Amino acid sequence: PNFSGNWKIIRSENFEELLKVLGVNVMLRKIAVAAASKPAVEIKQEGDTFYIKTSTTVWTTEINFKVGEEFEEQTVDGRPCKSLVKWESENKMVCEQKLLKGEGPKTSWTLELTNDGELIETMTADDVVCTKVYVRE
Ligand SMILES: *C/C=C(C)/C=C/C1=C(C)CCCC1(C)C
């Protein structure tokens, strides 16, 4: 039950479809699904506190959060939001998001550490669920 690691993605499903629901430019949608754009994910967890760094070819972003305390981040398409993470079970957390301005699809994400050492991420926009799977490196 410690999410800490350097995680490499091995499986993705429905990501392009998620970006389409979010209104992302098709130009970026095709780029985003390219093997080149795969995100490296670094997580450091201590207690209820999480540090997560995501890196791609030209972008690196960091978020810090504590379970139960509201924080600000961005939706997958980059719109600022307020987020609140809570546990669903011993090994899975769930985050609900609220836009800071304007309106758009209802977005959320989950992270789950399996008993076989994989990290499963889901990201949802309205009715579309994208699922990603990572392993430690
Ligand atoms: C599965 C998630 C991605 C491929 C994300 C890609 C990505 C970032 C993580 C940062 C913004 C650029 C973009 C390539 C969309």
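So for chain A, numbering is Swiss-Prot's, and the shown residues are 2-138, in order.
Method of determination (from the header): X-ray crystallography, 2.0 Å.
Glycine too: its Cβ is placed from the backbone N, Cα and C atoms.
Counting every protein chain shown, the number of other Cβ atoms lying within 10 Å of the Cβ of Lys21 (mutagenesis position) is 14. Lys21 to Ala appears in Swiss-Prot as a published mutagenesis result, with the remark: Loss of ligand-induced nuclear import; when associated with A-30 and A-31.
Quoted from Swiss-Prot for the published mutagenesis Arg30 to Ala: Loss of ligand-induced nuclear import; when associated with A-21 and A-31. All protein chains considered, the CB of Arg30 (mutagenesis position) has 16 other CB atoms within 10 Å.
Around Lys31 (mutagenesis position), the same-chain residues at least 6 positions away in sequence with a Cβ under 8 Å from its Cβ are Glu17. Here the residue is the original one, while Swiss-Prot reports the published mutagenesis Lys31 to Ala with the comment Loss of ligand-induced nuclear import; when associated with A-21 and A-30.
Calculated from their C-alpha atoms, the gap between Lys21 (mutagenesis position) and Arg30 (mutagenesis position) amounts to 7 Å.
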